[PDB]
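A short worksheet on the structure shown next.
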Amino acid sequence: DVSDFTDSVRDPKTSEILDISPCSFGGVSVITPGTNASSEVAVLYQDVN
Amino acid sequence: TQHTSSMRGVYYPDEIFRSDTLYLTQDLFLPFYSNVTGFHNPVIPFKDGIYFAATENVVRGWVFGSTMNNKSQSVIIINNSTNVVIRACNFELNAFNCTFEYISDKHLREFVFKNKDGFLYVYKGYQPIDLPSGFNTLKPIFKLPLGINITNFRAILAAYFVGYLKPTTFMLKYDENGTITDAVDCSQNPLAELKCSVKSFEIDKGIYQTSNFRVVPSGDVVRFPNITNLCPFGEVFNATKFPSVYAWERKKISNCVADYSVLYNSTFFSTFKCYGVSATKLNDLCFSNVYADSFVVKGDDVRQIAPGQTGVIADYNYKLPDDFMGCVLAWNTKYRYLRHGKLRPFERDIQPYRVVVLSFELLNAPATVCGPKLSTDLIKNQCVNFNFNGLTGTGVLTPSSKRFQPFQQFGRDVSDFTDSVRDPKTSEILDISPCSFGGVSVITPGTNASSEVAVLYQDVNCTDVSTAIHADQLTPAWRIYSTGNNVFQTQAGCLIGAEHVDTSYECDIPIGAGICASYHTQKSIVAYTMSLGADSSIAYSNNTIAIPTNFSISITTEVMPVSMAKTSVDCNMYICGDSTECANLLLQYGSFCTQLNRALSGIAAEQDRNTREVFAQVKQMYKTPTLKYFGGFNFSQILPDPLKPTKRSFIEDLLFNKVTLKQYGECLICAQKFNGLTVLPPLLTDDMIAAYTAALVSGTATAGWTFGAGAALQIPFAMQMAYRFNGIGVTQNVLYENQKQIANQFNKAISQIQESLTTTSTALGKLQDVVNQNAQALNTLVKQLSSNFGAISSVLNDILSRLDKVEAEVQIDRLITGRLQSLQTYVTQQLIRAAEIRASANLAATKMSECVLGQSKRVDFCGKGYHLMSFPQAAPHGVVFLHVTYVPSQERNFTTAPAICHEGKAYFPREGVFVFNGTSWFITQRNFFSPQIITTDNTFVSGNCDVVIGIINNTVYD
Amino acid sequence: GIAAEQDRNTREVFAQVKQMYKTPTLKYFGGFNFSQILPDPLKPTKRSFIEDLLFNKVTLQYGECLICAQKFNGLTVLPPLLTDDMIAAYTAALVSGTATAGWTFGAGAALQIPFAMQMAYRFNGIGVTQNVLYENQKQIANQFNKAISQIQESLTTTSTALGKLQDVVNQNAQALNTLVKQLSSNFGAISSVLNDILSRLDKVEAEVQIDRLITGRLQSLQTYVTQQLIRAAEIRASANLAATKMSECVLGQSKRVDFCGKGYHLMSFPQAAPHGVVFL
Amino acid sequence: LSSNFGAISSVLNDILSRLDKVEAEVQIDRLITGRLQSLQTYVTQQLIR
Amino acid sequence: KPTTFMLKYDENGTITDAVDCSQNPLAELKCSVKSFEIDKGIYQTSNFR
Ligand SMILES: *[C@@H]1O[C@H](CO)[C@@H](O)[C@H](O)[C@H]1NC(C)=O
Ligand SMILES: *[C@@H]1O[C@H](CO)[C@@H](O)[C@H](O)[C@H]1NC(C)=O
Ligand SMILES: *[C@@H]1O[C@H](CO)[C@@H](O)[C@H](O)[C@H]1NC(C)=O
Ligand SMILES: *[C@@H]1O[C@H](CO)[C@@H](O)[C@H](O)[C@H]1NC(C)=O
Ligand SMILES: *[C@@H]1O[C@H](CO)[C@@H](O)[C@H](O)[C@H]1NC(C)=O
Ligand SMILES: *[C@@H]1O[C@H](CO)[C@@H](O)[C@H](O)[C@H]1NC(C)=O
Ligand SMILES: *[C@@H]1O[C@H](CO)[C@@H](O)[C@H](O)[C@H]1NC(C)=O
Ligand SMILES: *[C@@H]1O[C@H](CO)[C@@H](O)[C@H](O)[C@H]1NC(C)=O
C-alpha cells in the first residue's frame, strides 16, 4: 500500500492468497454524571462493531 | 532507416502486486516517441540498455560482448528447436575459459536487455499484428549473474528495431486487477510534468507551479598564485638533531609548492591524525603559511599531545589549542617537573619517539603555500565553476567597483556569502553573482479542452532563457519542446507559448502585474492586459433627476462553509504500530500524544458548536403547510414534498448531488487501516439539519418576521410583502395593484435558479475547496510514512527482524523523530484552518439572524438590491442563502426644483421630489414614478422665497 | 496559498463597481469643492493630490525586479495582480459616482441627482428637515471646504497617522531579516559554510556536518511559514472589515453608531494608500 | 522539564556533576533539543489563542 | 578589555563610527535594535542576574 504496508500475501505451501487486516483498536471515552452525583459511568468504545 | 517508438517498452518495475494506484518510479525506461533504428549484421552498441523488437524466424538469439574476439568473455543466447541455451565462454566469432552455462526445456516479439551490478535482466512481451503504434507491457523472464561488460551486441539469423534506454521517471497506472494499463513520461512536455506533479491524468484550468529551473555552468576557472619553488620538507623531517620537549623549535614554511603526498603514501609514520582537515583533501586547499614544531618525546606520551589533554607535557611543556586546524606526525626512533601554573597554548618556557606538528594559517592574508594545481584564464559574463585559492563555488564573474585595501583578499555579506574577490594574478576585483534560477509555472486551459500549455519562467530576463534553451543548458530540459516565436516579457518573468493581443477582456487566468491569459480564437492561448470594467458616462446637471418607472425581482445565492471533517489519530499506531520497543523509546519524550489528542479533540467539539450556532436558531418546529401556494407565490421547490422518501426539498437534492467527494478508516459495517487515522461522525445528521431549514422556511411563509423576536403571529402573505415594500421605501398600493406581476417574477426567478443549478455550473466551489484541502492534508500525512529520515528502511518490522537491538535503537530513534515532526505539522495547520472555518460560521449565523429572521437595511449585506426576504437551504458542510431583492429598471429624465413658492412662502416636499411632467409640476416618490398633485397635505411651509437657490413659482392646491 | 489570498483581498475591497464613471470636467457642485479628491487632467499621474501625500508618507536583501537581479539565499518578492494605477482608477470611479449619482448605484443602475438635493436627503436621513440644508447651504459648503483643507494640512504636517501600514512593512521586513540571519549559525557543525565543509573534509564526515546544517535550516524555514500563516489570517480579517465599510459607508448611509466616523454619518470617500485604504 | 529525551537524566546538575565534559556535551545536547522544541510549541499555540 | 562593539562600515568600506555596547543602557539598546537612532517607547533589551 501507499504507506509501504503489506496487505496481502501468497501462502508458500498451498499458494492461496491471504488478506491482512489490523485487529480492533480505537479510543475509549468515559461518560459520567459528576462524581458528587454518582459513582457509576458508561464507556463508549469508539468506531468498532 | 528511422522510425518512432510511440509508448512502447514499458515493463513491470518490481515484483509486488498493486491495484487501482498511480505509481511513480525511477529506472531505465525507453522514452516515449524516441528514435529507433530499422534494419531491413552490424556490431551495434549497447550503451545502457536496448529495446529489441522483431516483427518476423529470422531472429533466434543474440551475442553480447566487449571486443567480440577470443580476448574477452562473451555470452551467447540462442534458441534451438525446443531448447534455450546460454553460455558465457571466450569465443571465436572454440571455448577457452568459461564459468556460466544454462540449458532449459505476423507476430511481434519485444525484449528489454538491462545490465547492472553484474546481473543481466531480461524482459519479454508478445503481441500479434514498420513498428506499430501502441502500448504493451513486458514481464520479466530471467536475470543472470554473469559479470562481464557489455558494450556491443549482434543478432543471429531481417526486420528488427533497436531503441535505447535512458534514466527517466514514469508514472505508471495500475488496473482494478494488477495490470499496468497506462503511463506518462514525466519529461516529454511541460504538460506531462504537470500530470506527474499533481498525480492525475486529467488537469483542470488555471496556473500551477511544478518545479524550479536552473542555468547550468559552461566552463571552469582555476586561479592560483605565482609559486614555483618546491617545498623544503626534507630539512624539517629528515633532520639529525631535534630539541627536547621543553625547548621545542618552530620553523616557518612559506612561498613553496607543497606536495603533502610524500607523507601519507608511506608507512614510515606511527601516528597520522588530522584535526579540521582530512589528509586526502590537502592537495587542493591552500594556506597562508605553515609552521612546524620539532621535538622529541617519550613512548606513552604521544597520546598526551592532542587538543585538550592533561599530564606533564600537556601542562608544562607543550600545549595545543582547542580549535586546532593542522596535524601531527610521530614515528619511532628532558622536560619540566616543577612549575607554578599551566602554560598557555603554543607558548614555551626556557622507547623514544620523534614528532612534528603542522599548523595551517587559513587565508587571512595572501596565500603562499599552495598545492600543485594548474591555472586557467578568466571567463567573464558567463556561468562557470570557479576556484580561487581553494575557495570553490559556481556563478558568474563581472568587473567590480569596490576598493579593497591592500590586506583584504575577499568580501562578505550578511548571510556569510562571498560576493567579491581579488584575482591572485592580475589583482583586479571581480564580482560574484548566482546563475539564473527561479520557479516554473504551467498555464493550461484544461485537458478536456486542449493539450497546449504556456510556460512562465518567473523573475528572470529571458534573453538569458532563450539563449540557455537554444544551447541546451537549462535544467528542466524537456525533450519534445520548442521555444517558438512567441516570447513576451512581463514583470512576473517571461511567457513562452502565449501571444500578445491588444484587446482587453475580463481576467481569466491571472499571470501578474496587469497581465491575464485566456483561451480564445483555431483556438490559441492569448495574453492581454485586463480591463477593469465596462464603461459609462453619467451626466451631472444641476436641475435634472432620473426616476425609475418599473422594477424587477431577482433571487441570488450565497454559499457559506460552516464545518469540516472531524478527525482523530492514534499516536502509538501511527508512530509505532504493534511494536513494544518503539513504545518504550517514545515514552522518553513526555506527553506529546496526550497533547495531540487534546488538540484534535477540541477542534472536533468546535465543529459541532459551529453547526448548532448556525442552524439551531428556532425554538419551535413549525409544520410545513399542506398547501404551498400563498397568493400566487409558488413555494413548491423550497419546501419538502410528502410523497417522496427523503426529507430534503428539490433544491436541497440538487445541492447534495452537486458536491462530489476516502479510504482512511471511518465507520460507514466498517473497516480500519494500519495508519491509525479515523473520521468521527457529526452530532446532527442530514435529516435534522433539513428539518431545521424546513421549519425556518415554513415559519417565514406563515408567520413572517415576528417569530424571530418573541412569539409567532400569523399574517397573509400579500400583507407581509406589502409591509416589506414599505420597509424599502415604496408604498403598499404598488404591490396591491401589481400583485400578479410580482408573483410571476418570483416564480420565474425560482425556476431560473433551479435550472442554473441543474446546468452543472460550479457555484458550490467553496464547499468543494473545504473537501479538497482536508483530503490533501491527510494524503500528505499518510505519504510521510514512506520516508526513512536517514534510517536504512522506512519499515519498523524490517529493522526489527534484520538487526540486533543495539542498532535497532538508533534506527528507530531516527524514525520516531521524523514521524513526531510530521504529526506536529499536521496538528498546527489544522488549528489555523479551524480558525478560518469558525470565522465563516460566525458570519453565516449573523446572516441567518439578520436576513432570514428580519429585513436588513445594510447595503449589500444580503443580496445586491433592496432586501425583501431570504431562504435557507442546506448544503454539504455549509448553507446556501437565496436572497430575494428589489431592482428598479427603466429610468426617465425630469426637471426638478428644491422648493416652490406660492404666496411669499416656501414649500418643501414631505417625502419625495418635485418633478416636471412636461406639462405641469407634480410630486413623486424617489423609487417609483407615481405622480401626485401638489397640495398642503404633502408639503410644509418654512420661511419666505428669498433664500433657497433655485426656487420656482407654482400654485399649491388646498 | 498566502500569495493568492493577498490578491483576493485587494479584489474584494476595491472591485465593487460594475461600471467606470468618468471624472467630471467641473469639480464644484453647489459650492462643494472636490478638487483635492479627484485626479487632475493636467498631470502625468492618475493619483489625486491627497493620494500623492499618502504615497509619500509611507517609507517602503532579496531578489525582485521591475533589470532583474537575484540573491544567493533564494528569496524573492512577487508582484501584485492590480497595479497602483488600477487601484487609483477604482477609487476615482467611486468618488465620481458618489458625486454624480449619490447612493443609487450600489443597488442597480446609477441615476443622476444634483448634489444639494442629495445632501438634503442625507440631512433628512439623520433626522433633520431639508430646509435646514437649503437655507444654510453656503455655511455648510464653507465648513466642508475648510475641513478638506485641514485634512490636507494635517497630512502634510508629517504626523504618523499612517502607523498601521508602516507596521505591516516593518513586520514583513524583520521576518525576512531573521530568516537570512539564521544562515550564519552552524547548529553544531564545524562551520556554517557548506563549501568549506565540502572542500576541507572527506565524504564520511561531511555527511555528519551536512546533516546538522540540513536539520537546522529545515527548522528555520518551518518557523517562517507557520508565522506567515498566522499573520495572513490577521490581514484577511482586516480586509474583510474594509470591504464591509466600503459597502455600507461609501455606497450608502449607515445608521450604526460609531461605525463610520464619530457623529451622525452623512457621506464617505475612499483614497488609496500603499497596502491599504484610507476612508475620509 | 521532567523528561530527559534520551539522556541519562532530566537534571543538568547530575549530568554535570557525575560526568566528564566529553560525554556531558552529548547529554546536554539531547536535553537542549527537547526543551527548545517544548518552548517553541508553547509560543505557537499562544499565538493562535 | 573583552567587550562587544557595533562597527559601522562606509559605502567605500572604511569604519567610520562605532558604539561600545557595555557603556550605558542606551548603547546596549542601540546594539540590540541594530541602529544608531532610536525612536520613542519602551524596549526590552536583556535579562539581569
Ligand atoms: C583460462 O583462463 C586462464 C586465466 O583465467 C588463462 O591463463 C588460460 O590461458 C585460459 N585457458 C586457455 C586454454 O587459454
Ligand atoms: C608568564 O609569567 C607569569 C608570571 O611570571 C606566570 O604566572 C605565567 O604562568 C607565565 N606563563 C604564561 C604562559 O603566562
Ligand atoms: C603572475 O604570473 C603571470 C603570468 O602567468 C604574470 O602575468 C603576472 O604579472 C604575475 N603576477 C604576480 C603578482 O606575480
Ligand atoms: C414592467 O415590466 C414588466 C415586465 O418585466 C411589464 O409587463 C410591465 O408592463 C412593465 N411596466 C410598465 C409600466 O411598463
Ligand atoms: C408550483 O411549481 C411546481 C414546480 O414547477 C409545479 O409543478 C406546480 O404545478 C406549481 N404549482 C401550481 C402551478 O399551483
Ligand atoms: C403630463 O401629464 C398628463 C396628465 O396630467 C399626461 O397626459 C401627459 O402625458 C404628461 N406629459 C407628458 C409629456 O408625458
Ligand atoms: C478648489 O480647491 C483648489 C485647491 O485649494 C483651489 O485651487 C480652487 O480654486 C478651488 N476651486 C474654486 C474656489 O472654485
Ligand atoms: C569614498 O571614496 C571617494 C573617492 O573615490 C571619495 O570621494 C568619497 O568621499 C569617499 N567617501 C564616501 C562616503 O563616499
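Counting begins at 1 with the first residue displayed.
Quick check of the header: electron microscopy, 3.1 Å.
Just so you know, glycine gets a Cβ as well, placed from its N, Cα and C.
Sequence-distant neighbours of B:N41 (variant position) (same chain, 6+ apart, CB under 8 A from its CB) are B:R154, B:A155, B:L157, B:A158. B:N41 to D (Swiss-Prot position 78) appears in Swiss-Prot as a known natural variant, with the remark: In strain: Isolate GD03.
The Cβ of B:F119 (variant position) lies under 8 Å from the Cβ of B:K143, B:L144, B:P145, B:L146, each of these being in the same chain and 6 or more residues away along the sequence. Record note (Swiss-Prot), natural variant B:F119 to S (Swiss-Prot position 193): In strain: Isolate Shanghai LY. The unchanged residue is displayed.
Per Swiss-Prot, natural variant B:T169 to K (Swiss-Prot position 261) is noted as: In strain: Isolate SZ3. Applying an 8 A CB threshold to same-chain residues 6+ apart, the list for B:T169 (variant position) reads B:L24, B:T25, B:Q26, B:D185, B:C186, B:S187, B:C196.
As a published mutagenesis entry, B:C231 to A (Swiss-Prot position 323) appears in Swiss-Prot alongside the note: No effect on human ACE2 binding in vitro. Secondary structure at B:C231 (mutagenesis position), taken from DSSP and collapsed to helix, strand or coil, is coil. Sequence-distant neighbours of B:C231 (mutagenesis position): residues of the same chain at least 6 apart with a C-beta under 8 Å from its C-beta are B:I253, B:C256, B:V257, B:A258, B:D259, B:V369.
In Swiss-Prot, the entry for natural variant B:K252 to R (Swiss-Prot position 344) states: In strain: Isolate GD01, Isolate GD03 and Isolate SZ3; no effect on affinity with either human or palm civet ACE2. The structure shown retains the original residue. DSSP assigns B:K252 (variant position) to a strand. In sequence order, B:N289, B:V290, B:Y291 make up the list of same-chain residues 6 or more apart from B:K252 (variant position) whose Cβ falls under 8 Å from its Cβ.
Quoting Swiss-Prot on the natural variant B:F268 to S (Swiss-Prot position 360): In strain: Isolate GD03 and Isolate SZ3; no effect on affinity with either human or palm civet ACE2. In the three-state DSSP classification, B:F268 (variant position) falls within coil. Residues near B:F268 (variant position) in space but far in sequence (CB under 8 A, at least 6 apart, same chain), listed by position: B:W331.
One mutagenesis experiment catalogued in Swiss-Prot, B:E347 to A (Swiss-Prot position 452), is accompanied by this note: 90% loss of human ACE2 binding in vitro. DSSP assigns B:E347 (mutagenesis position) to coil in the three-state reduction, outside any helix or strand. There are 8 other CB atoms within 10 A of the CB of B:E347 (mutagenesis position), with all protein chains counted.
In sequence order, B:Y246, B:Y316, B:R336, B:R339, B:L343 are the residues of the chain that are 6 or more apart from B:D349 (mutagenesis position) and have a CB within less than 8 Å of its CB. Listed in Swiss-Prot is the mutagenesis experiment B:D349 to A (Swiss-Prot position 454), annotated as follows: Complete loss of human ACE2 binding in vitro.
Among the natural variants in Swiss-Prot is B:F360 to Y (Swiss-Prot position 501), noted as: In strain: Isolate GD01. A simple way to gauge crowding: the CB of B:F360 (variant position) has 21 other CB atoms within 10 angstroms, across all the protein chains here. B:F360 (variant position) falls within a strand segment according to DSSP.
Quoted from Swiss-Prot for the published natural variant B:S436 to A (Swiss-Prot position 577): In strain: Isolate Tor2 and Isolate Shanghai QXC1. B:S436 (variant position) falls within neither a helix nor a strand when secondary structure is assigned with DSSP, and so counts as coil. Non-local contacts of B:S436 (variant position) by the CB criterion (under 8 A, 6+ apart in sequence, same chain) comprise B:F213, B:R214, B:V215, B:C383, B:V460, B:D464, B:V465, B:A468.
For the naturally occurring variant B:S466 to P (Swiss-Prot position 607), Swiss-Prot gives the following note: In strain: Isolate SZ3. Taking the Cβ of B:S466 (variant position) as reference, residues of its chain lying under 8 Å away and at least six apart in sequence are, in sequence order, B:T483, B:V487.
Record note (Swiss-Prot), natural variant B:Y629 to D (Swiss-Prot position 778): In strain: Isolate GD01, Isolate GZ50, Isolate GD03 and Isolate SZ3. The unchanged residue is displayed. For B:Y629 (variant position), applying a Cβ distance below 8 Å and a minimum sequence separation of six or more within one chain yields B:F635.
Annotation of the natural variant B:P645 to S (Swiss-Prot position 794) in Swiss-Prot: In strain: Isolate GD01. Taking a C-beta cut-off of under 8 Å and a sequence gap of six or more, B:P645 (variant position) has no contacts in its own chain.
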**OP:** Round to a whole number and give the Cα-to-Cα distance in Å for the pair B:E347 (mutagenesis position) and B:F360 (variant position).
**Re:** 17
Original post:
Is any of B:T169, B:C231, B:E347, B:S466 (recorded positions) within Cβ reach of ligand 2, i.e. under 6 A, and which?
Top reply: B:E347
Original post:
Those recorded positions, B:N41, B:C231, B:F268, B:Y629: which ones have a Cβ sitting under 6 Å from ligand 5?
Top reply: B:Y629
Subject >> Chain C neighbours, filtered from variant positions B:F119, B:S436, B:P645, Cβ-Cβ distance under 8 Å >> reply: B:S436
